[PDB]
Amino acid sequence: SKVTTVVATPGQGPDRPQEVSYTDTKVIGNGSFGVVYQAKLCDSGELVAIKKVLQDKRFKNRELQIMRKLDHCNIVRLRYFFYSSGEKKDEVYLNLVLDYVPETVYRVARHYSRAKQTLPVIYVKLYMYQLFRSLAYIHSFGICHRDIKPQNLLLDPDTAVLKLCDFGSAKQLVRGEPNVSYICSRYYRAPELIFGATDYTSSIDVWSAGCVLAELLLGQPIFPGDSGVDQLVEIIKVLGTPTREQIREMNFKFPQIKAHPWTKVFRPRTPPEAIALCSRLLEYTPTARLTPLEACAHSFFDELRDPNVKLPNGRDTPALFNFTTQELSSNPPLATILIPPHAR
Amino acid sequence: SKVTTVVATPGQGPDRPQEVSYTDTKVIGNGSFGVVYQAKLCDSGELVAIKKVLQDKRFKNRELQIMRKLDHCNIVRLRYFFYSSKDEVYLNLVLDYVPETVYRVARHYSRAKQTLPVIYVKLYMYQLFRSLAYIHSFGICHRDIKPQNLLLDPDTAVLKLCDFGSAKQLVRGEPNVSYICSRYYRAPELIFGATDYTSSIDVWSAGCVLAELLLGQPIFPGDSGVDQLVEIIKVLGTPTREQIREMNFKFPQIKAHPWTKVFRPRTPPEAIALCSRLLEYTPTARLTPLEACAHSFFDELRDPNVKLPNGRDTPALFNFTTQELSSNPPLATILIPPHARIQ
Ligand SMILES: c1ccc(CNc2nc(Nc3cc(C4CC4)n[nH]3)c3sccc3n2)cc1
Ligand SMILES: c1ccc(CNc2nc(Nc3cc(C4CC4)n[nH]3)c3sccc3n2)cc1
Ligand SMILES: [Cl-]
Ligand SMILES: [Cl-]
Ligand SMILES: [Cl-]
Ligand SMILES: [Cl-]
Ligand SMILES: [Cl-]
Ligand SMILES: [Cl-]
């Protein structure tokens, strides 16, 4: 087959480029951002995904700057990056060489959905815990993801490892500076984003994470809608009509619906700790939502802290407990809960 | 067979209650609004659509108060309306049933690697600009324009605008929620969260329908506001600081992609022209509904010879009221062709 050789910069190291050669190139992905290729590195034989984007040249790439800062077992690794022009008007492209990961939570959820099965609660636990860890970490640097949705949660089905990807909307949120309210994909947008607020916090990611939890339990999206009006009605149908207090803390012709009791929303064989968790992730008032770390520590995740827990495929669980000081900074006293007696 | 009989108020005219009996009740639609039943009237055998909705005890239903003032050949007729019954009260809207929708028609053609013949595009788009010219005449904005909300009669080629659930009168200086309109058909001012938007949002949406029927697929798709604005910039070029001012800030600098690359080879120039004039960053730089009716793309409809493919007459395109033309009366001299003046 054909071989490409580029001079590429490692993501973690100090700016010291080396000759990286790769082969078996194929398209996998399209969209606003640009294209994603898959390839095999010639030296290692490891598979990589290459996200090719257009570069301003005017300003430096915010995705690239944020990803160089990040090192976490539950976030896709940037191995290298390199520039190519190919054949556009002296147009320049930034190529991000990332880890290849052979599945996504979107693809998996949909296999169980179009089989009228429900994803076994154990996986729901493994995947939602590793997401909340990845948020705990990036929230500690004040970085908000702003795009949290199933398509952006990579899985290795053999190791049960989840890896957060797609930092193209990610931004550090400084209290008092405003931010655009038109980020986050439809279905997972926080009510304050729908109401057009520009003084929102990292809590938008917690609401999005809650919408992923509900969807893995129900086997389909919980707040669907082609418009915001449609979206708000599906929310008010579950949380009821926000009070004057609650509206004021988000950002006015609202129908009076009594709150549908939470236990009546999910199928009946659904664990009540999974429901408690939802009620505490999907709150109208952003400041009343759990923190990523507060979530990791919820009784819903207790099975993962059992010393005998094993994967359905018979392998051990992946890293769940190797917390850093950084990751715990939000609230260190929780370490006594997050790190169980048996853990190294 | 089963038979429901109610006492209904008429939608148009004065308040003289009437007995209405229908049968073959069937569900045809579910969603946030409530339920849409099809039914067959006992006496006439005519098909109707009943839209059942939760009635606030607080204030009277706005969709109702609006639809009762509306009488136009390109807007679904409200035949009757009644209150009924969860242990609280529902508002029902008895409306003409119309057997097709642009959504369905667009899709039948789309997955058969086919575009809809341009003649139907002209007919359907023309009748839509007429309906907007009418409601805008009253300062009422629809705020939902999308293919699913455009009813069709495949045989007559009559298009009817439905769903006045988001519709509202826009007074200047009064603000309005920016979270109305359906993904794909939202004007950039709504994506940017603006609350001083005018009826020109309806014109942007209409323009997305035009472009979609021509292209065979939506033109500005994406799961997020951001993804949409990228598809918009890949076609219109980068908004200038003045353009952004007129809607109300770190955008990828990209050149305006010539509008003729956008459409398949043999697309009418005049179709492409009308798009560039509906899909403008600057809300006030967009054609009014009535100005679009009079665009050269619609010239073929004004031809006295014009026939539908099945050999039938086109429907009523020229019977304009004073109410309809108040946006700009002089336009009557293009809108009403010579052959429609003949006594
Ligand atoms: C969002 C949009 C596009 C993509 C690329 N599509 C994709 N990526 C995969 N893996 C992937 C992407 C990446 C880098 C872009 C993050 N690493 N690994 C896999 S595994 C089975 C289907 C599939 N589709 C991923 C997320
Ligand atoms: C918007 C919302 C709900 C619907 C109901 N679904 C529906 N309605 C139709 N016609 C319809 C609706 C109406 C009034 C409720 C608006 N009149 N005629 C037709 S004809 C072929 C499929 C179909 N589906 C239509 C548009
Ligand atoms: Cl995916
Ligand atoms: Cl991506
Ligand atoms: Cl439809
Ligand atoms: Cl047709
Ligand atoms: Cl409707
Ligand atoms: Cl003539």
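Chain B is numbered as in Swiss-Prot; the shown residues are, in order, 35-119, 123-285, 291-385.
We read in the header that X-ray crystallography, 2.6 Å was used to get this structure.
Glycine residues also receive a Cβ, built from the backbone N, Cα and C atoms like all the rest.
Under DSSP, B:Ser66 (ATP binding site) is assigned to coil, being neither helix nor strand in the three-state scheme. Every protein chain shown contributes to the tally, and the Cβ of B:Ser66 (ATP binding site) ends up with 17 other Cβ atoms within 10 Å. Per Swiss-Prot, ATP binding site is recorded for B:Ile62, B:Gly63, B:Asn64, B:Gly65, B:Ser66, B:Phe67, B:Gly68, B:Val69, B:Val70, B:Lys85, and the stated evidence type is sequence analysis.
For the mutagenesis result B:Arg96 to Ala, the note given in Swiss-Prot is Prevents the phosphorylation of phosphate-primed glycogen synthase. For B:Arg96 (mutagenesis position), the number of other Cβ atoms no farther than 10 Å from its own Cβ, over all displayed protein chains, is 16.
Around the Cβ of B:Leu128 (mutagenesis position), the number of neighbouring Cβ atoms within 10 Å comes to 19. Quoted from Swiss-Prot, the note attached to the mutagenesis of B:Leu128 to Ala states: Abolishes activity toward AXIN1.
Taking Cβ-Cβ distances under 8 Å and a sequence gap of 6 or more within the same chain, the neighbours of B:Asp181 (active site, proton acceptor) are B:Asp200, B:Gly202, B:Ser203, B:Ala204, B:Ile217, B:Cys218, B:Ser219, B:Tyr222, B:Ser242. The annotation active site, proton acceptor is assigned in Swiss-Prot to B:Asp181.
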**Filtered B:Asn64, B:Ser66, B:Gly68 - binding-site residues with C-beta under 8 A from chain A** = B:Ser66
**Request:** Over the unmodelled segment of 3 residues, figure out how far apart in angstrom the Cα atoms of B:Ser119 and B:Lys123 are, rounded to whole.
**Result:** 7
**Message:** Just to verify a number: CA distance, B:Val70 (ATP binding site) to B:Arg96 (mutagenesis position), in angstrom, no decimals.
**Reply:** 18
**Message:** List, in residue order, those recorded positions out of B:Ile62, B:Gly68, B:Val70, B:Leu128, B:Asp181 with a Cβ under 6 Å from any atom belonging to ligand 2.
**Reply:** B:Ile62, B:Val70
**Prompt:** Are there any residues in the same chain, six or more apart in sequence, whose C-beta is under 8 angstroms from the C-beta of B:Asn64 (ATP binding site), and if so which?
**Reply:** B:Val70
**Request:** Express the distance between the Cα positions of B:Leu128 (mutagenesis position) and B:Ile62 (ATP binding site) as a whole number of Å.
**Result:** 18
